[PDB]
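Scroll down for the structure; my scribbles are underneath it.
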Protein chains: 2
Amino acid sequence: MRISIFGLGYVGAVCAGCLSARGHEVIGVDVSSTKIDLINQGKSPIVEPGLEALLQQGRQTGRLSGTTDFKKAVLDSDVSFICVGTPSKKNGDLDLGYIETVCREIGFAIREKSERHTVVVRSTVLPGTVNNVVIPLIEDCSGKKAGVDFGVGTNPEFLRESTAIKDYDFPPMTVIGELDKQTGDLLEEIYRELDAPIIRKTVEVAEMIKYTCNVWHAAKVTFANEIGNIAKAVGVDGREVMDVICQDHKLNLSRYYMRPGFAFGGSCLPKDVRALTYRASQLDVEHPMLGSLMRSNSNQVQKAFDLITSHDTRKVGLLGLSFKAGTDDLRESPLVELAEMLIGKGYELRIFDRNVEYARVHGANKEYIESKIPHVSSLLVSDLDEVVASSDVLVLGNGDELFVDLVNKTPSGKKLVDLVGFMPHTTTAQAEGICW
Amino acid sequence: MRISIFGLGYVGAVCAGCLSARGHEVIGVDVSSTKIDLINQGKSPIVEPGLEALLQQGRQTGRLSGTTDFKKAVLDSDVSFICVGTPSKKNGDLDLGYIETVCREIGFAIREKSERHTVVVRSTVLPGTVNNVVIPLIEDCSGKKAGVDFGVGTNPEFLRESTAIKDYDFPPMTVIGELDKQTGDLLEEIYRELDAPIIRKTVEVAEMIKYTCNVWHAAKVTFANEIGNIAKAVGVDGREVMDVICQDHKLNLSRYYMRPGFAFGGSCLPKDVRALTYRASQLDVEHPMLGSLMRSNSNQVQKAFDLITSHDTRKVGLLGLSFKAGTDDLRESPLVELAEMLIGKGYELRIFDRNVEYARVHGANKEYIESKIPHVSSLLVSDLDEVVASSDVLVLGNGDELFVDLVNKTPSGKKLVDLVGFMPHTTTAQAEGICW
Ligand SMILES: Nc1nc2c(ncn2[C@@H]2O[C@H](COP(=O)(O)OP(=O)(O)O[C@H]3O[C@H](C(=O)O)[C@@H](O)[C@H](O)[C@@H]3O)[C@@H](O)[C@H]2O)c(=O)[nH]1
Ligand SMILES: Nc1nc2c(ncn2[C@@H]2O[C@H](COP(=O)(O)OP(=O)(O)O[C@H]3O[C@H](C(=O)O)[C@@H](O)[C@H](O)[C@@H]3O)[C@@H](O)[C@H]2O)c(=O)[nH]1
């Protein structure tokens, strides 16, 4: 197909060439006549391994060209890939300036041409951008309507600089955000030949996706730095430490621990986090990320409390009490924290937990349950249907498989608050998730 | 093997059972008489899938028993595993009360004992605990010297409650902290049949290994929760978002981005960290972790500074300028920032980077290099030898392989400051690493 590409920076030029070398008619579009002159000369504006070669191949076959003429580029192509920059404003919000101009330029170019055009955003933008800005802009400028007259979708890239090409060739995944089915299919052909999954989501979800990947990346670099700093301070090598950790593909580098949900608890995570940062503090090793964990963890408890507590009623049924399903361990259980908050603030609380139950007559914790936390434990009710019937707000606190059935057999008159993720879908006025 | 286990809690009881199911002789020991008794009836003190059944089998083959007679346990076994809990003190630090107690008794036991007894610590303890607490208390109480007379070693655990047994039978890996080969071999013979890599390291490293793993899990949950919160405030399901993130094993769930070293930079990571948090703020969504990345990131740059400016010499050579090797992209390069700080402090700064040097000749970002950051670029030097020779302190800022030679065979009279990880080993008087 014939592709126009708006913005010829690191991702735009890489695109220009990668597509042009696969059999596409590619028109590189940029505001600066230096980048374009370089392109027509078949030369790379950047130092990127193997880019020049690709670009020179684009001119030799006549499959690639550049022009500063936006309108033409549109009228001469069937698909436009938006790759212009979105730099930071002085307050952190991203500057949409460039994106807007391109959008206008495109809309104006469509007002003319009668055939359908396809506008795919690749530039990283906050969620809601395509819907609240690029669409209405194009529309208001083309006098047309997104979806019906012209296609719109988003297409995040994950190219790294200095390996943009190989990243292009072998991506982790290909993700597509679609308004119209038609625009989605076009992208599907485009990456059809790539040995990686294709993931079709709504425009917004896609926008969130690319942002999360990037912040996760900084999160990782940050972790390794803070850990390495503590390492040096205590005499060992961070590199050696992080290597071993990167060996674990069951916990450290899997999807485990990555489900958005409730605070973490137990008799290990919170103490070790406290134990290592205290030590870091003794060695004069600052550590803002490591040192914000607990703070965040508590926020999450508070959050559940604010959700549960917002329905004009004291009647709460708390399903799950141990720090996690399948164990009776109550040590630093966020659910007890939660329970204790509700009690301290006067709520009519009723609790269900068959494991904590079994333990009240079958363990080495009897003492603790009847003398250490009687104000919590005496609120335990073993009849699950009783807890549901006499509560107004039902709170799914842990992964007990028994709570699924509950999630699909919920009676009228009850609010659900989901903290682990049993809900098949997103919040409604009757059922709310802490992160959905 | 005859194995004694001190601390019949969640970790110790599981160990007792699994070990004994594997044909060893196990003496469970704990301070609580009520614990020992449930163990002698083959009953489980805790609610943990399949533990009871293991404990009864342990009894029924006479391969597993229990007592409070510490001395007897050490006297009738060749190796002990220390599994006593380590609780938090009001200040976050670790309470070695229980560990110490169990160390004293053992020492007293191995004294009266002629043959080599082997001590393994499974309890999670800070780096250096074993060298400065366990060994000394046992040496003292036993009159014997750690290493030659009795074996010592560290051996963390990654079992997760509720899947403890599965986790024991199928671990991510086995980590051995060894002092004397003898104990290291002993542990390996035990875990030989486990389908996982065995990792042998110095005590201090394994101690730091286990900790890093726990705080890393706590960070994953933390990242995931804070992302889901923002996800939900922006209208989408944080779960749909986190599933996709977890579908990427090249960048997201891989070892990339996990090398301790220098702050991140470039025109994407920092810009995106700032944008998301900015949005997060607009929406009243607290995010202590996400929101601390930049301070921490910026605290790494300053860290590199302090390293460099501590050598009583104004002559500094910065090898690498662009945000990474393989590109000339200068946007928000931490190396540039480093340079500007060094400049503002009046250092004789010389800079090598073959990519930018090339870029300021071919490419499109020459204006920036020439007219926007002249005060950095005129400190450029084309010849790497010229920079190395005329500087007293060399900085390895990015991973350009050209710098490998400099570190393998370094001209005397130079101080090395390794920001990326070229050094084969730890810090010395001539070559200092940022996280090693
Ligand atoms: N929000 C959220 N929370 C999670 C997720 N996965 C687990 N959690 C929670 O994180 C906390 C820790 O649970 P987990 O690590 O499964 O169990 P446990 O704490 O018993 O085991 C951990 O400590 C052991 C230990 O140090 O003794 C470790 O060995 C072990 O590997 C774990 O790190 C729990 O409160 C969990 O609910 C998730 O995807 N999302
Ligand atoms: N300390 C440390 N720093 C690292 C490591 N790995 C990478 N870095 C740094 O993290 C920063 C980003 O590098 P990288 O992600 O490899 O390059 P780039 O930032 O150009 O690509 C990223 O931005 C693209 C984008 O959003 O446009 C993404 O698409 C892409 O996937 C990356 O996130 C750099 O400053 C790196 O130095 C590490 O293990 N340790």
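Placement of Cβ uses the backbone N, Cα and C atoms for every residue, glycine included.
The feature NAD(+) binding site is assigned by Swiss-Prot to A:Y10, A:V11, A:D30, A:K35, A:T86, A:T124, A:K271, A:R331. According to DSSP, A:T124 (NAD(+) binding site) sits in a coil region rather than a helix or strand. Around the Cβ of A:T124 (NAD(+) binding site), 23 further Cβ atoms fall within 10 Å across all displayed protein chains.
In the three-state DSSP reading, A:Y257 (GDP-alpha-D-mannuronate binding site) counts as coil. Taking Cβ-Cβ distances under 8 Å and a sequence separation of 6 or more, the neighbours of A:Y257 (GDP-alpha-D-mannuronate binding site) in its chain are A:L251. The GDP-alpha-D-mannuronate binding site annotation in Swiss-Prot covers A:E161, A:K210, A:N214, A:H217, A:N225, A:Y256, A:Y257, A:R259, A:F262, A:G265, A:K324.
Under DSSP, A:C268 (active site, nucleophile) is assigned to coil, being neither helix nor strand in the three-state scheme. Counting every protein chain shown, the number of other Cβ atoms lying within 10 Å of the Cβ of A:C268 (active site, nucleophile) is 24. Under the heading active site, nucleophile, Swiss-Prot lists A:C268, citing a curator's inference as support.
The Cβ of A:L349 (variant position) lies under 8 Å from the Cβ of A:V316, A:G317, A:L318, A:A339, A:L342, A:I343, A:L379, each of which sits 6+ residues away along the same chain. The note that Swiss-Prot attaches to the natural variant A:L349 to F is: In strain: 3380.
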Among A:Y10, A:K35, A:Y257, the binding-site residues whose C-beta sits under 6 Å from ligand 1: A:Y257
Distance, A:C268 (active site, nucleophile) to A:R331 (NAD(+) binding site) (CA atoms, angstrom): 9
Cβ-Cβ neighbours of A:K35 (NAD(+) binding site) (radius 10 Å): 25
Near-B candidates in A:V11, A:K35, A:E161, A:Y257, A:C268, A:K324, the recorded positions, by Cβ under 8 Å: A:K35, A:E161, A:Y257, A:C268, A:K324
A:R331 (NAD(+) binding site) in three-state DSSP notation: coil
Those binding-site residues listed as A:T86, A:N214, A:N225, and which of them has the most Cβ atoms within 10 Å of its own Cβ: A:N225
Filtered binding-site residues, from A:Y10, A:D30, A:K35, A:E161, A:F262, A:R331, whose Cβ is under 6 Å from an atom of ligand 2: A:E161
Same-chain residues at least 6 apart in sequence whose Cβ lies under 8 Å from A:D30 (NAD(+) binding site): A:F6, A:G7, A:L8, A:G12, A:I36, A:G66, A:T68
Those recorded positions, out of A:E161, A:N214, A:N225, A:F262, A:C268, A:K324, that come within 10 angstroms of A:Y10 (NAD(+) binding site) at the Cα: A:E161
